[PDB]
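Here the structure comes first, spelled out in structure tokens, and everything after it is commentary.
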Protein chains: 4
Amino acid sequence: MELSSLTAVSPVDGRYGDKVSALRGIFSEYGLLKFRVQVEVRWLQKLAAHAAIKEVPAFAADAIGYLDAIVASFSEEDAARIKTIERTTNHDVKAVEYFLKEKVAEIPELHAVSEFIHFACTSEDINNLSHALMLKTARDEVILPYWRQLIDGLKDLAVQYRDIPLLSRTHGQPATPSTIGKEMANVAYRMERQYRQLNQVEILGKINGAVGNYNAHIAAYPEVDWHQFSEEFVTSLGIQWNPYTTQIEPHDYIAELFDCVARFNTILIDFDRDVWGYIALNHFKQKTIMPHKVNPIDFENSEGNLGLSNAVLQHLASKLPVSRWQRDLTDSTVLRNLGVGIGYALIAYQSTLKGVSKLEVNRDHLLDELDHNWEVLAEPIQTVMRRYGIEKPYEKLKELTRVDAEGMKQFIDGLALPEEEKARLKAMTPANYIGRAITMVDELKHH
Amino acid sequence: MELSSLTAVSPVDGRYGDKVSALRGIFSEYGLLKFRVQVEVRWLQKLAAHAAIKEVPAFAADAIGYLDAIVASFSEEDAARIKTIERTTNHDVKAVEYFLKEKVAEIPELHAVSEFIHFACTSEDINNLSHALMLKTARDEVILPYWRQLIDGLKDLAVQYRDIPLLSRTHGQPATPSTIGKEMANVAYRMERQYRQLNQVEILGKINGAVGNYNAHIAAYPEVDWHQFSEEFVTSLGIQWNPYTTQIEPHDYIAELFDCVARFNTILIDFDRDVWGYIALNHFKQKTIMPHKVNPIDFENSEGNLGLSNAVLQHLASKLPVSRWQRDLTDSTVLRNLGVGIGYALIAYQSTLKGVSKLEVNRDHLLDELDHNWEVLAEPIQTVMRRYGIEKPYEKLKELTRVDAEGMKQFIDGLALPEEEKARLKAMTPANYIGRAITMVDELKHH
Amino acid sequence: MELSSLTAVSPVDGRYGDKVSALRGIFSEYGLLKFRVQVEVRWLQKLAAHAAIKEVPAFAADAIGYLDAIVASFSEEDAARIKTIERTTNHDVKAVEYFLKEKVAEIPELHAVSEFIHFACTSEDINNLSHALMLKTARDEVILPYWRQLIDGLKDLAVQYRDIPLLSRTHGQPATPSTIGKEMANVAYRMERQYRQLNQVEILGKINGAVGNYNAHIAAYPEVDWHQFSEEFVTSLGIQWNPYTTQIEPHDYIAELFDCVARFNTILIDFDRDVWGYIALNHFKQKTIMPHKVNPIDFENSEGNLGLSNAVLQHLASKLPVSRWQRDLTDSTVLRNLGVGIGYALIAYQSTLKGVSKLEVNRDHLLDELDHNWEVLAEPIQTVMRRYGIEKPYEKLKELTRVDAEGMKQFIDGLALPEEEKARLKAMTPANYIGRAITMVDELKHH
Amino acid sequence: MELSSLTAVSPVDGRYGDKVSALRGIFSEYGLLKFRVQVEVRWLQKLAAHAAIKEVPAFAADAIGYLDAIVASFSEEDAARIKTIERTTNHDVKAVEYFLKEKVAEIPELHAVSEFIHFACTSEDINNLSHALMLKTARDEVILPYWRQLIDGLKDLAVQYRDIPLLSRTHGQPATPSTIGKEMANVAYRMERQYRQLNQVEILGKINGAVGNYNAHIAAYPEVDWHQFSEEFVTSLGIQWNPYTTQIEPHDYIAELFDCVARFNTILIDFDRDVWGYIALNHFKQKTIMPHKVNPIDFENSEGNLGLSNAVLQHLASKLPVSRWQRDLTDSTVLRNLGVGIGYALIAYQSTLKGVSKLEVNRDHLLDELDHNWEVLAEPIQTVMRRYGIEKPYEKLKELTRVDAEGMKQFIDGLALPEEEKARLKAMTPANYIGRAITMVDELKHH
């Protein structure tokens with residue numbers, strides 16, 4: 001059968017193909033070919049711009065324009081042409097070289113130097129730079145924008161429910177109260193940490209020949225400083241330079257990128273699960289469009305896809321940086337999967353965002369539950385007792401802990417405490433015993 | 001951009017889409033929908049066949065024929081119709097129910113009982129059975145046939161090179177000789193063990209309602225033995241019955257299937273790596289189509305894809321069997337990836353088979369290397385010395401170990417051994433000191 | 001600092017050292033040395049018993065007795081002696097050979113053949129057999145007994161609470177009822193499947209020299225059938241024979257053993273989490289020693305340790321079977337960790353057993369919750385409506401779904417159903433709408 | 001049996017216990033208890049130093065001295081006392097509180113405020129800070145020093161063999177030459193990147209009560225700024241402040257630390273494997289103490305332990321940051337394993353360092369192999385041909401590629417190239433065709 005969303009083996013291109021359309025122009029073979037073209041064209045352009053390389057004279061504005069067009073207008077038909085050529089070359093990078101030669105055949109100035117396309121390059125010089133451009137593009141145009149949406153989403157929830165009290169759950173049971181907003185704030189803060197880290201990860205690239213020593217370049221042009229050339233070229237692409245490599249770029253930075261994405265994903269899994277739980281406890285209800293139950297399907301879909309994402313991201317991170325001697329070819333096929341781990345993540349991010357838009361706190365339920373857990377006030381009573389030197393505080397409260405407002409008031413009135421403090425204690429309720437929760441939500445914007 | 005092999009994010013449907021075409025009819029959404037239809041149709045058919053369920057009278061041969069046709073002729077257009085219906089139902093299983101009702105609307109006998117389609121079923125009753133059929137189909141029609149091809153491939157190599165001596169490598173260095181064939185035989189044997197295990201894995205299915213107790217069935221038909229009904233139905237599909245489940249089939253058997261596939265994959269990774277190594281040592285050369293080097297690209301492609309396969313298979317195996325209480329929905333989206341792990345494996349199996357067809361032993365190199373490692377004969381000399389009570393054998397050989405034929409002959413002649421034994425030792429060479437290697441290759445067919 | 005439970009880096013020997021004392025005699029270096037001694041002694045014994053090997057005459061009953069004593073009485077002091085000897089040999093297997101020679105030096109009949117200890121053996125011949133004995137011992141004497149305890153524990157809970165109704169939870173929300181016992185039964189059934197599988201896993205061993213071809217054996221005794229000898233020897237130890245290996249036993253069976261242990265562990269993780277959840281919902285309370293909350297700490301400790309266990313078991317399963325060419329030495333140090341993954345599991349098994357002994361159902365809470373979820377009866381009403389041809393059943397119930405007994409009774413009375421069926425429907429309550437749950441618990445003993 | 005290095009289940013405390021002695025004072029229960037004491041003592045000290053907390057007056061120099069002594073002199077006997085107390089409290093943190101009260105009972109000034117020990121703290125306030133101190137200590141005193149040793153080790157090899165030519169291996173076969181030193185340099189560079197990253201990882205800590213809102217603190221002292229107090233306290237310990245948490249510190253930073261350690265470990269695995277390979281190819285020989293083979297056992301031991309390390313580190317990194325609601329207790333037992341992953345790493349680091357000290361290049365072998373692979377000069381000949389516009393360079397060389405010096409000289413002399421260039425090409429040999437390799441080794445010190 002022909003390939004369609006219905007027949008695709010993987011749901012990344014199948015059932016969820018529409019959800020990851022942005023990656024089709026980045027991590028697919030079309031994306032790979034698009035960036036290989038960009039790299040090769042820029043390489044030829046630098047050769048021309050370099051005065052010491054006389055065989056490739058400087059390009060005029062028009063010539064530079066024709067080349068820039070080949071790069072900026074690269075279409076599916078162009079990629080299809082490269083694939084056609086590959087049926088004969090049986091070498092994908094070679095297919096791109098021939099493709100560019102065809103595109104330039106009509107321009108005498110460009111056709112005159114067409115044999116300098118890919119000059120002294122090894123296939124990996126082109127490939128690793130293509131991979132870096134794909135990852136950088138994915139990060140700046142896709143991943144970070146979704147992360148900001150999730151972060152702003154959580155912060156919107158934190159602010160909206162900043163003062164909604166919540167009977168906390170430690171080891172699944174009633175504990176010292178907090179507020180819904182504060183619990184959302186905690187997540188936003190963690191996400192922000194990973195956001196800053198992902199944004200600071202270096203995206204590396206190299207260009208130095210067959211095994212990393214510019215052997216071929218120096219043989220042809222011994223007077224040219226190819227080390228300087230390499231650094232200038234990589235940096236001109238908006239990529240950070242990796243001066244020491246073998247035939248391949250080592251891939252350590254890919255592990256760095258994927259490790260931070262995985263950490264963020266883990267935070268989201270934690271969030272999806274906690275929300276699923278709050279819904280199970282009836283703390284959230286369906287947002288108005290009698291309380292209606294909200295189906296957590298969106299958080300479960302996200303959770304499921306986040307697990308798949310980390311599994312793939314994790315594998316590439318740990319396997320890619322291991323390559324026999326000056327390199328084995330196992331990374332070639334593996335690197336065609338850079339967008340798979342990211343694809344699972346994108347599907348999950350959209351699902352969580354969808355689920356978040358359906359959340360509405362069930363204030364009445366939250367408050368009613370709190371009013372049935374006066375045992376939580378044992379904590380504040382103990383610290384006040386301890387402050388005033390009352391002996392065996394924990395022991396006394398243990399004996400005290402059925403507990404209700406009246407039972408607590410009577411216990412407090414019987415304590416050896418100044419009247420002012422007794423009133424302060426008799427003034428608290430599980431619902432208002434939330435500490436600094438609200439102010440902490442308000443301060444999130446300062447971090 | 002539209003989905004095509006060029007734009008697909010995942011190479012399973014992208015660059016390697018053609019290599020996994022067999023899975024398009026099994027694990028894709030089309031495959032999922034095809035089996036859901038089979039399940040629903042058979043369920044209706046059993047209801048009709050059951051005399052106690054009067055509301056659904058027995059079907060005549062013609063009616064049964066119309067239904068069997070819906071199942072056997074299920075096309076992409078049918079799946080596309082289900083998807084169209086899903087845009088309105090927003091429920092995939094519900095979409096199948098409506099699809100079947102439409103297909104039967106024209107047949108009065110079938111249309112008369114159309115409301116019994118999916119009777120008392122929960123979505124998972126249909127889904128888990130669809131998953132079992134997909135896995136069973138994949139196993140019997142795709143995975144095992146590739147495994148047999150690899151096994152026969154290794155056995156063909158074992159027999160062909162049964163008597164080609166090899167200087168073994170332990171901790172990467174020269175060791176007691178074996179033969180190329182014997183080393184291939186070792187792999188075939190291990191593969192066979194996993195083949196038998198995969199073939200013995202139970203493929204489970206269930207059908208028992210919302211949470212596994214036939215609540216709905218018993219409510220409508222309290223006189224029918226739904227426990228017996230369930231067992232008969234599942235077994236009639238060629239699936240093994242799982243009597244105790246919650247809303248979902250627990251998925252333990254999926255882990256069992258995937259664990260055996262992963263073990264086989266690990267054996268193949270070991271094989272791909274060893275062959276890559278033998279090629280590096282120049283023990284293999286390009287098969288005739290002066291020795292020509294064989295490029296190990298096929299084994300490297302296999303190795304890379306096997307790592308991805310295990311990562312996915314591993315994740316599903318460990319995550320699927322964990323479902324909150326009577327079930328959470330995280331497995332729904334994850335189960336759409338049953339064919340992803342298998343897809344990576346298939347790509348690898350084909351790559352290894354391709355690589356194997358290019359192998360030719362470099363007999364001259366193997367023999368020359370052996371003739372330069374006479375140190376290996378220290379071992380047989382020591383055991384013979386030990387057999388005849390010659391003291392400090394290891395110490396004496398240590399002092400002896402440059403070593404060549406003449407040096408060994410002289411050492412042997414100076415030993416306190418019966419003449420007959422001295423000749424036996426002086427008759428061995430690294431090339432013929434291969435023990436029982438050849439006979440063991442010949443005996444593989446007995447195991 | 002010296003090693004003690006307090007200073008141990010790993011909690012397996014540290015905080016939880018007492019919990020895994022059984023493994024100290026199996027997987028530790030003492031255990032490793034104990035089994036190496038057993039293997040070597042039995043090897044010498046078979047050499048003596050073999051008439052064709054004249055240099056080692058048959059042992060008299062007394063001699064056999066002295067040897068059996070060395071094996072059965074192996075003490076920590078003996079192991080300490082081997083370690084002392086290892087300081088000089090810098091080879092652990094060699095240290096055992098010398099140790100045995102010392103032990104036999106006083107017995108003339110044994111000392112006369114002391115140089116045949118380890119005859120023709122390579123270190124791995126001894127090591128792999130030691131590993132098999134350690135795993136077999138651990139399985140039959142430790143792992144399976146704990147599994148049976150857990151299984152019987154779950155079955156005791158299933159029977160005790162066979163008829164305690166439970167409002168099921170699907171995607172964390174109210175669903176068709178079941179009983180506590182049935183939910184426990186589901187777990188017991190899954191555990192039993194893994195128990196049978198673990199018990200059926202083959203524990204393999206080999207003995208065939210440096211690289212697996214009996215080279216050294218044949219060189220010394222060409223008239224002896226060493227292939228038959230090997231099979232008889234391995235099987236005599238109670239181990240299954242692996243005829244085809246390199247220098248090492250491939251380790252596939254270890255992956256098979258660990259994969260089944262991991263599957264069982266995953267089922268237990270699922271159980272620990274679900275119980276943690278039931279406790280959170282107040283379905284369980286502290287068993288009598290007003291309902292008292294039970295702290296789930298035991299299930300959480302189990303859950304945590306099960307994750308660590310699988311991580312270790314998983315790593316050994318996937319890494320051990322990969323060994324470069326005729327073997328690399330990475331498995332030597334890794335195989336010293338066979339008991340680590342098992343140790344984490346044992347700690348968890350004991351924790352879950354401890355937690356289970358504290359469970360008591362909170363019947364009043366379970367029943368009260370059910371009585372507040374009459375929406376669950378929409379399901380049985382729909383199937384009965386469907387059975388009698390009442391149109392748009394789902395649509396009508398949707399409009400109907402606040403819901404209480406009276407609301408349902410009125411809806412049912414207004415249905416076009418025979419009086420007998422209306423009464424059957426009006427007779428059900430969420431508490432009694434449990435389907436076949438109870439009978440299924442009673443039938444568990446038949447599977 | 002009692003615990004000893006011989007009976008320990010785990011080799012981290014068993015066979016390799018001596019190799020990780022440094023961790024016994026950090027990650028063991030003794031280490032955990034030592035830091036809990038430090039935390040509690042400092043907390044009491046800050047309470048005293050805070051003027052607003054009148055109930056705990058400022059401590060005099062002598063009192064502060066007595067407290068500092070309890071912290072700095074914490075011994076195994078002290079830890080043993082805490083364990084003894086724990087037999088009664090059945091709560092480890094509570095045991096520390098009682099222990100400190102006993103230690104201060106004799107000092108009236110301290111005993112007078114002894115009830116303020118642990119004031120308003122929840123167990124995790126103490127535990128998370130203890131974990132941060134353990135990780136920071138391990139990083140600065142143990143991990144980084146080993147990393148520097150490995151880095152300096154590789155850099156020493158790079159410089160020593162800076163000009164030793166090497167026939168590179170891509171896909172295991174001959175490729176463009178490099179030098180041994182350059183290949184060592186590549187590793188050093190990668191290690192340095194991870195070193196800088198590990199050193200920049202934030203080590204976080206928190207202190208804010210039961211669920212993170214200072215509820216208890218504010219209840220007792222509403223006039224004190226506990227948010228400021230928390231930040232000052234954590235930072236005073238040399239730890240970075242994490243303002244937003246639940247009952248537990250989220251553990252994201254632990255994943256960050258472990259991810260960087262794992263990346264470094266992966267680089268080392270790559271190094272261990274490559275060296276194992278170079279040894280297999282006879283490029284390295286035993287350093288003088290005729291070429292003697294060096295046994296790679298040290299690199300294999302390192303490789304094996306690095307795999308175990310990553311498996312453990314990986315599990316904690318992905319599992320720790322997931323905690324149900326305000327926290328579940330699964331992290332408590334898991335956090336007792338912080339030193340296990342690190343322990344496996346330390347064993348490996350020492351093994352690689354040991355192996356490195358045995359390496360000596362086999363210059364004669366390296367040069368002889370190069371002199372038999374003149375095919376590598378096809379590359380430089382092609383780029384020079386391309387520079388001068390000679391058509392079909394690749395095609396011509398293909399036809400040319402047996403190849404020796406004479407064959408190349410004749411091919412070059414027949415080319416349409418200026419005489420000067422022909423001589424430059426005829427002047428190269430595989431041994432001197434190393435590009436910029438040497439200069440790149442010399443420049444490593446600048447990065």
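FYI, residue positions are counted from 1 along the chain as it appears here.
Per the header of the entry, the method used was X-ray crystallography, 2.0 Å.
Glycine too: its Cβ is placed from the backbone N, Cα and C atoms.
What Swiss-Prot annotates here:
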BINDING   A:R15, A:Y16, A:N90, A:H91, A:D92, A:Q247, A:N301, A:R327, A:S332, A:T333, A:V334, A:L335, A:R336  AMP binding site
MUTAGEN   A:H171 to A or N  Reduces catalytic activity about 500-fold
ACT_SITE  A:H171  active site, proton donor/acceptor
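Overlay of Swiss-Prot feature records on the structure.
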| residue | record | Cβ contacts under 8 Å, 6 or more apart |
| --- | --- | --- |
| A:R15 | AMP binding site | A:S5 |
| A:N90 | AMP binding site | none |
| A:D92 | AMP binding site | A:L33, A:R36, A:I82, A:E86 |
| A:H171 | mutagenesis position | none |
| A:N301 | AMP binding site | A:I347, A:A348, A:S351 |
| A:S332 | AMP binding site | A:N127 |
| A:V334 | AMP binding site | A:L316, A:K319, A:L320 |
| A:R336 | AMP binding site | A:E29, A:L32 |
* Asked: Looking at the ends of the gap, A:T401 and A:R402, with 3 residues missing, what is their Cα separation in Å?
  -> 7
* Structure fact -> Flanks of unmodelled region: A:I289 and A:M290, 8 residues missing; rounded Cα separation in Å is 13
* Asked: Suppose we call a site close when its Cβ is under 8 Å from a Cβ of chain D; which of the binding-site residues A:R15, A:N90, A:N301, A:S332, A:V334, A:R336 are close?
  -> none
* Structure fact -> Students should find that the recorded positions A:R15, A:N90, A:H171, A:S332, A:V334, A:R336 with a Cβ under 8 Å from chain C are A:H171
* Structure fact -> binding-site residues A:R15, A:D92, A:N301, A:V334 with CB under 8 A of any chain B CB, in sequence order, are A:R15, A:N301, A:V334
* Translate the DSSP assignment of A:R336 (AMP binding site) into the three-state scheme. => helix
* Using DSSP, would you call A:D92 (AMP binding site) helix, strand or coil? -> helix
* Structure fact -> Among A:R15, A:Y16, A:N90, A:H91, A:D92, A:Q247, A:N301, A:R327, A:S332, A:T333, A:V334, A:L335, A:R336, the record's AMP-binding residues, the widest C-alpha separation in angstrom comes to 41
* To do: Determine, from DSSP, whether A:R15 (AMP binding site) sits in helix, strand or coil.
  => coil
* **DSSP state at A:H171 (mutagenesis position), helix/strand/coil** => coil
